[PDB]
Amino acid sequence: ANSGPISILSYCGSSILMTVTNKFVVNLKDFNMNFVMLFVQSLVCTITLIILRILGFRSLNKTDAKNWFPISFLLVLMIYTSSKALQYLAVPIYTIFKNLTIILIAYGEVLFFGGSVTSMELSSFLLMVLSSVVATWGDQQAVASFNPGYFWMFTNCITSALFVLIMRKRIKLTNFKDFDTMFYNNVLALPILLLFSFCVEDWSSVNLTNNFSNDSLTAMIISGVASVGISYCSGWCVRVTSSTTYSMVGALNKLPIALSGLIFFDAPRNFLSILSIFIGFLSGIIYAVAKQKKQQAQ
Amino acid sequence: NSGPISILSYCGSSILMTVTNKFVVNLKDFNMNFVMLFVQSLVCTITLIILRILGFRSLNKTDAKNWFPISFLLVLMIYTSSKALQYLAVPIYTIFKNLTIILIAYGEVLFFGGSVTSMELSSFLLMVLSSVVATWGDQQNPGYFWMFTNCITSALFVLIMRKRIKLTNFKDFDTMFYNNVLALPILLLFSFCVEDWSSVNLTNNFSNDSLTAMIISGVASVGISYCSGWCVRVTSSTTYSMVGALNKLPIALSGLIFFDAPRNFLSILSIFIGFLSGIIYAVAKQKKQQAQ
Ligand SMILES: CCCCCCCC/C=C\CCCCCCCC(=O)OC[C@H](O)CO
Ligand SMILES: CCCCCCCC/C=C\CCCCCCCC(=O)OC[C@H](O)CO
Ligand SMILES: Nc1nc2c(ncn2[C@@H]2O[C@H](COP(=O)(O)O)[C@@H](O)[C@H]2O)c(=O)[nH]1
C-alpha cells in the first residue's frame, strides 16, 4: 500500500503545495519570529495527529523519546544553521553547497548501512553540482563579509546530513511507521523550537507583541495545515527510499517550480539559468537509472 | 614504447613548448599564424628525413589519399580554434574544449566500441566542473558558431586519425611524417585565403630575427609532434584529449608558485578540481582493465 516511488510523488506534491501556500495564500511569509511560526506549524501537526488517533495510528514513549531527542534537536539546529547561512550567502550559492551535501550524505550512508556509491550515482551528484553552479553562473546575488556565511553553511551541511542519516537509522531500528516519525518530530520539536526562539529572537511586549496580530496568526495555521503535507512525506520518503534519495528529490523539487516560473510568467530569463534546469533534469534521469542498475544487480 | 610512457612524453614535449613559446621566443603573437605553422611543420619534416637516412618510416600514394582528410581536419581544427578565440574568452573556450572530451569519449564508442564507464563519465564532469569554476573565477556571439565548429573538427580529427592509424598499422614516425608533410599544402592554402600578403607591409614584418624565432619554434614542436600520434595510438583518442587538457593545470599551478601575480580562491579551486579529475580518470582506467 505505501512503499516505493509513491512516496516521491507525495514529497513533491506536498513541497509544491507548501511552496505555493507560502507565496500566494499567505502574503509575505517572511515573518519577524521564524521559530515561533515553526512552533505553530509543529503544533498544528501535533494537534492534527491526536484528532486522527481518536478516529481510526502513532505511539508515545520514554525510551524512544531519549533516542529521538537528538533527531529533533538536529532538525531545529538544521533550520537554525540554514537561516543564518542565508543571511550572508545568496540562494544560488546556498544551493551549491546544499547540493554538495548530497555527496557527503551518500557517502555518509556508506558509513551507516553499507550501500556503496555506484559510479553512476556519483555522476548524478556531479550533475546536480554542475546544475547549480551553472545556475549561479547565471545570476548576480570587509574580509569578514563572506566569512560568517561560509561558517554557517559548513555547519548546516553536517547537521543536514546527521539529521537525515541518524533519523533513518533510528527509524529502521525501531520499525517506526510514518505517523510515528511524523509525531515524534513535531512533538519533540516543540521544546527545541521554543528554546531557539527565546535564544535568538527578541521578545518585547511593547513592540513584538503588536507585530503578530489576528491576521498573521491566521497565516500560521494556514501554513501549519500546509506543512502537514511535507511533514508526513519527508519521513515516509527517507524510510522507504534512502537518505540520499530524499536529498536528491528535495534538490530536484525546486526545478519544476523554477521551470513553472519560466512558463507561467513573463519575467526575464537566461540561457545559463534555463540550462541549469535541464542539467538538473539530466541529473535526476541519470540517478533513476543508477537505481535500476543497482536493484537488478543484487 | 607503449603505455603510460607516451603520456609522460606528451607532457614533457608540451611543457617544453610552453616554456619555449613563453621564454625563448619574445612575443610569438605573430602577424601570420599559418605561416609559422608551415615552418613548424617544415622543420618537423626535414628532421624526419635526416633521421630516416640515419637509423624509420614510409612514403606512399594510397596512404596519402586516406591520410589527407586527417591533415585537413587538423588545419581546419586550428582555423576554427583561431576564429573561436577571436570572439570568445580563453576560460570559456576551455569549457567547450573540455566538453569535446565527452563527445570524443562517446565518439570512440561509435568508432571502436569501448563503452564509457560510469566512472569515466565522472572524470569528464569533474573536468567540466573545474573549468566552469575557473571561468566563474575571472572577468574576460559570433564566436559560438566557431566553437560549435572547433568541437566537431577536434573530435573528427582525433577519432579518424586514431582510426586510420590502427587501420594501416602506422607507427609513431609514420604518423608524425604523414601529418607534417600533408599539412604543408593545406597550411599555405589557408594562409593565402585568410592572411594578408603585402610586400610593402608584411614582408618587413617577418625579418631575419622573426624567421629565427619560427625555427626555434619548429625545433620545439618536434617533441609534441611525435607524442600526439604516439599517445593517441598506444592509449586512446580520449586519453589524449584528457591528458591534453590536464596538462594545462601544472602550467597554471606553476605560474602561481613561480610568480607574484594575483590569485583567487576560485582559481586555486579549479586547479585542484582538475587534479581530482585526473585521479578519478586514472582509477577508471584501472577498474576498466580489472572488470574487462
Ligand atoms: C564555491 C564552491 C564551488 C563548488 C564547485 C564544486 C566542487 C566539486 C568538488 C569535488 C567533487 C565532490 C567529491 C567527489 C568525490 C570523488 C569521487 C569518489 O570518491 O570516487 C570514489 C568512489 O568511491 C567511486 O564510486
Ligand atoms: C550549452 C552546452 C550543453 C551541454 C551540457 C551537458 C553537460 C552534461 C554532459 C553529458 C551528458 C551525458 C549523457 C549520456 C549518459 C549515458 C550514461 C552512460 O554512458 O552510462 C554508462 C553505461 O550504463 C555503462 O554500461
Ligand atoms: N522530515 C521533516 N522535514 C521537515 C519537516 N517540516 C519541514 N521539513 C523540511 O522542510 C523543507 C521543505 O519545506 P518547504 O519550505 O519547501 O515547505 C525540507 O528541508 C524538509 O526537510 C518535518 O517535520 N519533518
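The numbers used for chain B are those of Swiss-Prot, and the residues that appear cover 19-73, 77-161, 182-333, in sequence.
Even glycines carry a Cβ here, placed using N, Cα and C.
DSSP gives B:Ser278 (mutagenesis position) a helix state. The annotation that Swiss-Prot gives for the mutagenesis experiment B:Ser278 to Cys reads: In VIG4-2; increases drug sensitivity and decreases protein glycolysis.
Swiss-Prot lists B:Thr279, B:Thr280, B:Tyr281, B:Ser282, B:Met283, B:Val284, B:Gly285, B:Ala286, B:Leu287, B:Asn288, B:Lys289, B:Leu290, B:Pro291 with the feature GDP-alpha-D-mannose binding site. Every protein chain considered, the tally of other Cβ atoms within 10 Å of the Cβ of B:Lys289 (GDP-alpha-D-mannose binding site) stands at 18.
What Swiss-Prot notes for the published mutagenesis of B:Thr280 to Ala is this: Decreases transport activity and GDP-mannose-binding.
In Swiss-Prot, a mutagenesis experiment is listed as B:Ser282 to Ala, annotated with the note Decreases transport activity and GDP-mannose-binding. Residue environment of B:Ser282 (mutagenesis position) contains 27 other Cβ atoms, counted within 10 Å of its Cβ in all protein chains.
In the three-state DSSP scheme, B:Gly285 (mutagenesis position) falls into the helix class. B:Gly285 to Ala or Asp appears in Swiss-Prot as a published mutagenesis result, with the remark: Decreases transport activity and GDP-mannose-binding.
Counting only same-chain residues at least 6 apart in sequence, those with a Cβ under 8 Å from the Cβ of B:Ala286 (mutagenesis position) are B:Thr115, B:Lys118, B:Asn119, B:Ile122, B:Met148, B:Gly315. Quoted from Swiss-Prot for the published mutagenesis B:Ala286 to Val: In VIG4-1; increases drug sensitivity and decreases protein glycolysis.
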By Cβ count within 10 Å, point out the most packed of the binding-site residues listed: B:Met283, B:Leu287.
B:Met283
When you look at B:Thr279, B:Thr280, B:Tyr281, B:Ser282, B:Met283, B:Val284, B:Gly285, B:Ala286, B:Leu287, B:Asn288, B:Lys289, B:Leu290, B:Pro291, which the record names as binding GDP-alpha-D-mannose, what is the longest CA to CA distance in angstrom?
20
To the nearest angstrom, what is the straight-line distance from the CA atom of B:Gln161 to the CA atom of B:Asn182, with 20 residues unmodelled in between?
14
Near ligand 2, meaning Cβ under 6 Å from any of its atoms: which of the binding-site residues B:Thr279, B:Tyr281, B:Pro291 fit that description?
none
Candidate nearest B:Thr280 (mutagenesis position) in space, where candidates are the binding-site residues B:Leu287, B:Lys289, B:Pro291 and distance is Cα-Cα:
B:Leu287
